[PDB]
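Notes follow the structure.
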Amino acid sequence: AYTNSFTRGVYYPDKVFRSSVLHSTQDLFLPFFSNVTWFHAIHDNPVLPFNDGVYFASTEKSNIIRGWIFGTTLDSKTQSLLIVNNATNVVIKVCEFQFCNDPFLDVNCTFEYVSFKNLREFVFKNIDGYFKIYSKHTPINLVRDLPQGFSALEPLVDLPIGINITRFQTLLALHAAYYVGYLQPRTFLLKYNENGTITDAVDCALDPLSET
Amino acid sequence: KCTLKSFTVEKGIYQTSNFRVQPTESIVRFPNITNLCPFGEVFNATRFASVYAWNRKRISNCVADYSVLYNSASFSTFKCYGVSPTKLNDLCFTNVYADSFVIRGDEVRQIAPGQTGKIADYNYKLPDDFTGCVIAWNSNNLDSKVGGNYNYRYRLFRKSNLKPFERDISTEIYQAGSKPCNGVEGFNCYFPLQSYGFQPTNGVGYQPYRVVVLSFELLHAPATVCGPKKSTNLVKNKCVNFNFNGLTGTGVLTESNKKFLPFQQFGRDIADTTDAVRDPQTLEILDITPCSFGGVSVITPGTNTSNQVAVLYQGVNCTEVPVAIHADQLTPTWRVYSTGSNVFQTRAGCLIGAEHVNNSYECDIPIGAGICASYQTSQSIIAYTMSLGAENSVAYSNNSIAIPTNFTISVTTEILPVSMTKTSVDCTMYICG
Amino acid sequence: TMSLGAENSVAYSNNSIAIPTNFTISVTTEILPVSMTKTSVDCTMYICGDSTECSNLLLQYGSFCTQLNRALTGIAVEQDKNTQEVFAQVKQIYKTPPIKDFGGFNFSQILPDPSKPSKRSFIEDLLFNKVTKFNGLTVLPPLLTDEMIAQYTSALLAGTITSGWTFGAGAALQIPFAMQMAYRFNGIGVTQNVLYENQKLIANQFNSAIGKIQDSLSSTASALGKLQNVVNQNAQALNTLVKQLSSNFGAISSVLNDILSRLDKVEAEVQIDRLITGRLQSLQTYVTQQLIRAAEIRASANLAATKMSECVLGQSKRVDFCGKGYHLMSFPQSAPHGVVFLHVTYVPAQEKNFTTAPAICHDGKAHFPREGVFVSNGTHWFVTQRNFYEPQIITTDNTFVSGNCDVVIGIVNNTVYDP
Amino acid sequence: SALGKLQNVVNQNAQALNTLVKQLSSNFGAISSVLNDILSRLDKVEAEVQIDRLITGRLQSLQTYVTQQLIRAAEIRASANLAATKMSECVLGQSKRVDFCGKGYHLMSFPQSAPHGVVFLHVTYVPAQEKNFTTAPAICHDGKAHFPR
Ligand SMILES: *[C@@H]1O[C@H](CO)[C@@H](O[C@@H]2O[C@H](CO)[C@@H](O)[C@H](O)[C@H]2NC(C)=O)[C@H](O)[C@H]1NC(C)=O
Ligand SMILES: *[C@@H]1O[C@H](CO)[C@@H](O[C@@H]2O[C@H](CO)[C@@H](O)[C@H](O)[C@H]2NC(C)=O)[C@H](O)[C@H]1NC(C)=O
Ligand SMILES: *[C@@H]1O[C@H](CO)[C@@H](O[C@@H]2O[C@H](CO)[C@@H](O)[C@H](O)[C@H]2NC(C)=O)[C@H](O)[C@H]1NC(C)=O
Ligand SMILES: *[C@@H]1O[C@H](CO)[C@@H](O[C@@H]2O[C@H](CO)[C@@H](O)[C@H](O)[C@H]2NC(C)=O)[C@H](O)[C@H]1NC(C)=O
Ligand SMILES: *[C@@H]1O[C@H](CO)[C@@H](O[C@@H]2O[C@H](CO)[C@@H](O)[C@H](O)[C@H]2NC(C)=O)[C@H](O)[C@H]1NC(C)=O
Ligand SMILES: *[C@@H]1O[C@H](CO)[C@@H](O)[C@H](O)[C@H]1NC(C)=O
Ligand SMILES: *[C@@H]1O[C@H](CO)[C@@H](O)[C@H](O)[C@H]1NC(C)=O
Ligand SMILES: *[C@@H]1O[C@H](CO)[C@@H](O)[C@H](O)[C@H]1NC(C)=O
Ligand SMILES: *[C@@H]1O[C@H](CO)[C@@H](O)[C@H](O)[C@H]1NC(C)=O
Ligand SMILES: *[C@@H]1O[C@H](CO)[C@@H](O)[C@H](O)[C@H]1NC(C)=O
Ligand SMILES: *[C@@H]1O[C@H](CO)[C@@H](O)[C@H](O)[C@H]1NC(C)=O
Ligand SMILES: *[C@@H]1O[C@H](CO)[C@@H](O)[C@H](O)[C@H]1NC(C)=O
Ligand SMILES: *[C@@H]1O[C@H](CO)[C@@H](O)[C@H](O)[C@H]1NC(C)=O
Ligand SMILES: *[C@@H]1O[C@H](CO)[C@@H](O)[C@H](O)[C@H]1NC(C)=O
Ligand SMILES: *[C@@H]1O[C@H](CO)[C@@H](O)[C@H](O)[C@H]1NC(C)=O
Ligand SMILES: *[C@@H]1O[C@H](CO)[C@@H](O)[C@H](O)[C@H]1NC(C)=O
Ligand SMILES: *[C@@H]1O[C@H](CO)[C@@H](O)[C@H](O)[C@H]1NC(C)=O
């Protein structure tokens, strides 16, 4: 089930305030007008490839998407990143083991940590073993496909966990819809406003006008 | 005079280069961190791991006094890249990573940027733009045994480099032959964890040496690993040397209203240089400038006529001039050019040492935006709005004409340059001779 | 494929002439740059910026830094020279005359507006609407404010209206404006009665052409493309010079305090010398571009100063120098970084064909026209001024004689009357 | 002080040459700016590095002088083209061009030579001693309008 990103998937590239400037940068972005895969809560959460990094988003009002699994092979044999919102907390670990095997909340782990009215956007990438998480939450009222418009994801976390991740899966709540797409090395032009905030972008490689 | 390299200065205006002393003072700001870093384990444990499968530790949130290691010059080498080792107690970092192992003393060569060899290839790679340090020492007395310490291992074969700061453990037959070895060992088809035969009687190069590599993460994220530096009080609204977590500068620290997002640690100018910071103790956002800069230009009669002189501070208001020059830290004969009653606000900047006048005259020395200055009566430098020449009013009406009854035959000089000095330069005799 | 223009066969023969039966006045607008922004640069504050450690290395390069600051100071001074040479051509501030009875002409658009805060004209105020720094770089104000410039354009204009040429050659002489235009018509070879017999019509054409200029300037800012280039080029050059501070030039950072904090002097000097070399070459590149660009703007300022003297302070005989058609008059209006001329010109407007011959036989004498041309309407012959059809009977005064009928090619027979 | 233009054309060339000479004393990061010092203190493999700094700096200085002289030569030529025009139009003629051949109405001009330059003595008629009069554009006689020749 295909659809498209249009203009989604921008994030703050570095931890600096800049104001009233057209800064430009090269990074692993979701390309403008790139295709993406749609899903909804049935069976629609098999294992998926992670590639260079994932754009992930869900349209919800009650948190039906609860978490994610990531790894080489997700197998009880080598370290797998686990992420779980458990309502009281957001919970993170790197275990191999399927000590809970369920692909949902029921209606040697070198690192652990704990913290359609809504659209949650998440970006997952990994540079030199430093895993990086970005997100945005926004209210919406929306069709079956991503809102054609602009907002920039802030970083949530950096984790030095070093895993050779190539595959991933998402955890639901069972006894809503979501989207998946992939980052590419791209050069972007970014519009920082008077208040330190990114408000627009251009993907230079998109077309002859964007090169201009 | 020093700007012009001359004892005489002609009438005019001159943009002085800065010779003022402004001796300044220093301010220091750091996190409240007190946990001592575990270097006394990392440099001192009973064994370090095999160079095939080196030890690693992320270090965070600690006081890193490297002076113990700097004084312990019994280390056979302590070499740093992108940092001089002297700076490590004054500089500080977001993260540090320590890698450690034992290797043959001859073969320690491989542990640097730009190196080659079977370990540099297959089982430990630094990036060639590595920032940090390698420390190593002879460990023959500890790490040599039997003539057969075959635990200290390297890849015999396989293909492609291990990448910068990758780890590999993998345990397989390596297929060196044209043969489909495919799980079966033989000649050119072999398992690959070959290793040193360290006798305690080995000659110097054949002995084991211990190694530590420190990699330093200088990111714009918050600092956590920092030297034994002590924070001062925070001075504001004075020219100071300053240091925030090792981010140095000299300038005026002030309070600020820059609307940083919670994760934004610094603010940057168009030049891609820091111009605002978050205090690591106070969490206040401070602004920065250089030491209260403003363009000092001197208005003067000729020194041939008077030594009396006036100053234009380009691009400042007269309320702020003493804080521009830092009159707190300046020569008295210079200091007189703040306040002093003869101080006047032009559109170009504050003018001090000139007597303002309500009349208008032709422009003797130009100051800017219709203001000019001249030397006049008992003498002073005076400053005035310039004349555009006299007003006149033609007696126009629909039936009146004026006609000249007489004439004068003027002779008007005009001067034009037509040529300039012909030259040639023998480049070899100029450059070399 | 672009077209060069519409094709046209001129209807030539050995004996046909076309004469205009009517005219039109026009007010073509011309725009010139005069002075670019007065920048100045404190080169040690750019190159090193408040480091003693770097400044003592920059001293090893000697007088490079001072000869660059001198070169920019020379550029910055000559911007006021350009502005002086173009506008200050009148030695006095002639103030605007009280009563505006200029024979039907209406200058209220171009004379100063007393209700504007800076007393620009109405058109000068449109021109000021259609046209739109930190790291040791600086910008300096011009010596003459936009209000002082508006006094000079007002003075030049009030002199031009009340006194014509005369305020350039000597003291201004008052003259009625319908007399000034009659002499300017006579200067383009059109007999002065052609103005007086048509004065109200001429004034309505002038007033209408003034009206069209407000509309024209109000329609798009691209009318000021020359002056907007002067601004954009200088802003682009400064952004380039500033943004080069972020470049590495092969050093381990572009931020000088990184090197100074991470390295000891003997190591740091090798890095800082790359940044000094790179920044100094980048500043030399900016100053060299500004020197070459200053010559272009100065060539424009001297051309503007020439049109000021030859066309505002007089009338120009020089073909196409001051508007197309035969030049009558010009009015200057100020604008940001430049000047604008409204060139008032005469253009012939309604051609009619006539038969013609170079001379006329009478008593075997050949007669030639004293002024103007012989023409015929097919039944009679006349003499006319060359630039406006005004047929007069051929007579012993409006002709002169030379030789006899035999010599001239294409001569014809017609009785010259004697008054 | 009247001959300021010509005196300045002399001063700029002396100032340029003095600047070009003074830069021979600058180090450009070498151990000395005097080339015989490098050649006498150091062996060739090391001396070459220091000499190449001096070559790099001195060559950059000499290209700066020639670039400045090319730009200044065009500025003098722009003035020579104007003087060549005033010679042909004002001396060899009489000029209708307002304020070209001096202020007032032009009569005549005389060239005089000067160092690096030329001087014109423009002779010009300037009117004086005005009177007011009443005036009218035309005159009526026999009901015809008469206009002045
Ligand atoms: C990620 O996994 C791959 C295998 O899926 C590992 O690949 C080996 O990398 C070493 C260098 O460390 C090469 O010499 C080998 O040739 C590779 N194996 C094969 C079959 O070619 C890789 O080590 C892992 N990378 C990271 C960053 O963890
Ligand atoms: C000469 O040309 C002008 C226009 O350039 C003519 O003036 C117009 O005359 C008509 C009446 O015939 C009026 O409706 C217009 O308003 C006039 N125009 C203007 C601008 O006033 C004029 O009639 C022509 N004369 C001859 C002899 O052909
Ligand atoms: C001179 O021209 C101006 C416009 O350029 C005329 O002023 C406008 O006249 C209209 C009526 O025709 C009024 O509605 C506007 O309010 C006037 N504007 C201004 C600024 O006055 C003016 O009437 C003309 N004057 C003469 C004597 O011809
Ligand atoms: C050529 O011009 C003459 C003079 O204007 C014209 O002759 C006059 O024509 C009018 C009528 O249009 C008569 O009332 C006059 O009596 C004529 N005068 C003379 C001296 O003959 C003549 O008609 C014009 N020819 C053409 C073909 O237009
Ligand atoms: C102009 O008038 C003269 C007479 O005044 C004409 O000249 C005569 O022309 C005929 C025919 O060519 C000759 O036979 C006569 O000998 C000429 N007489 C004289 C005194 O020269 C002349 O032809 C007329 N021209 C035109 C074009 O009509
Ligand atoms: C997106 O996917 C469809 C098939 O689902 C494909 O036809 C289309 O070409 C893709 N979009 C782009 C921009 O190529
Ligand atoms: C720990 O994880 C590694 C893979 O990263 C695995 O080889 C090892 O056997 C595991 N050890 C234990 C005790 O689970
Ligand atoms: C969520 O997880 C944290 C530890 O990860 C735990 O303290 C908390 O009790 C959990 N809450 C629920 C509802 O399971
Ligand atoms: C910036 O933030 C202030 C409130 O702090 C607000 O008034 C202003 O409108 C904002 N401007 C923009 C461009 O968002
Ligand atoms: C930092 O330390 C000082 C004493 O050195 C203490 O007064 C201050 O409250 C501390 N601030 C924080 C945020 O830890
Ligand atoms: C290593 O430990 C010994 C005591 O066992 C101590 O004397 C020595 O100073 C330590 N060296 C380092 C570098 O910590
Ligand atoms: C300058 O000083 C000299 C003596 O040193 C004197 O002769 C001359 O008149 C002075 N000129 C002016 C303009 O003051
Ligand atoms: C000059 O600065 C003061 C504050 O120091 C301010 O109140 C005043 O308005 C300023 N005046 C001008 C003309 O900028
Ligand atoms: C100058 O004029 C102002 C009023 O415009 C007046 O306040 C001031 O006292 C005058 N000063 C002199 C020296 O006349
Ligand atoms: C002049 O007359 C000829 C007659 O053939 C005609 O072709 C031409 O167009 C006319 N030109 C004008 C200006 O009337
Ligand atoms: C003009 O041309 C005609 C033929 O078109 C010829 O007969 C006549 O002689 C020519 N006249 C002149 C003056 O050239
Ligand atoms: C001309 O006459 C007017 C009459 O008011 C007078 O004001 C003016 O001064 C006179 N000008 C000359 C130069 O005589």
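Per Swiss-Prot, chain D residues shown: 943-1091, in order.
Determination method: electron microscopy, 3.5 Å.
Including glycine, each Cβ sits where the backbone N, Cα and C put it.
Quoted from Swiss-Prot, the note on natural variant D:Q954 to H is: In strain: Omicron/BA.1, Omicron/BA.2, Omicron/BA.2.12.1, Omicron/BA.2.75, Omicron/BA.4, Omicron/BA.5, Omicron/BQ.1.1, Omicron/XBB.1.5, Omicron/EG.5.1. Quoted from Swiss-Prot for the published natural variant D:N969 to K: In strain: Omicron/BA.1, Omicron/BA.2, Omicron/BA.2.12.1, Omicron/BA.2.75, Omicron/BA.4, Omicron/BA.5, Omicron/BQ.1.1, Omicron/XBB.1.5, Omicron/EG.5.1. Natural variation at this site is recorded by Swiss-Prot as D:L981 to F, annotated: In strain: Omicron/BA.1. Per Swiss-Prot, natural variant D:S982 to A is noted as: In strain: Alpha/B.1.1.7. Annotation of the natural variant D:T1027 to I in Swiss-Prot: In strain: Gamma/P.1; the original residue is retained in the structure shown. Variant annotation in Swiss-Prot: D:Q1071 to H, described as In strain: Kappa/B.1.617.1; the structure shown retains the original residue.
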Near chain B - the variant positions D:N969, D:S982, D:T1027, D:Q1071, filtered by Cβ distance under 8 Å: D:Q1071
Of the variant positions listed as D:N969, D:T1027, D:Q1071, the one whose CA lies nearest the CA of D:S982 (variant position): D:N969
Proximal residue to D:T1027 (variant position) among variant positions D:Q954, D:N969, D:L981, D:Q1071 (C-alpha distance): D:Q954
D:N969 (variant position) versus D:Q954 (variant position) - Cα distance in angstrom: 25
Under 8 Å by Cβ from D:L981 (variant position), same chain, sequence gap 6 or more: D:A989, D:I993
Variant positions among D:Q954, D:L981, D:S982, D:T1027, D:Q1071 whose Cβ lies under 8 Å from any chain C Cβ: none
Residue among variant positions D:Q954, D:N969, D:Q1071 with least C-beta crowding, 10 angstrom cut-off: D:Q1071
Count of other CB atoms lying within 10 Å of the CB belonging to D:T1027 (variant position): 12
Neighbouring C-beta atoms (10 Å sphere around the C-beta of D:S982 (variant position)): 10
Cα separation, D:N969 (variant position) to D:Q1071 (variant position) (Å, whole number): 70
Three-state secondary structure, which DSSP defines for D:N969 (variant position): coil
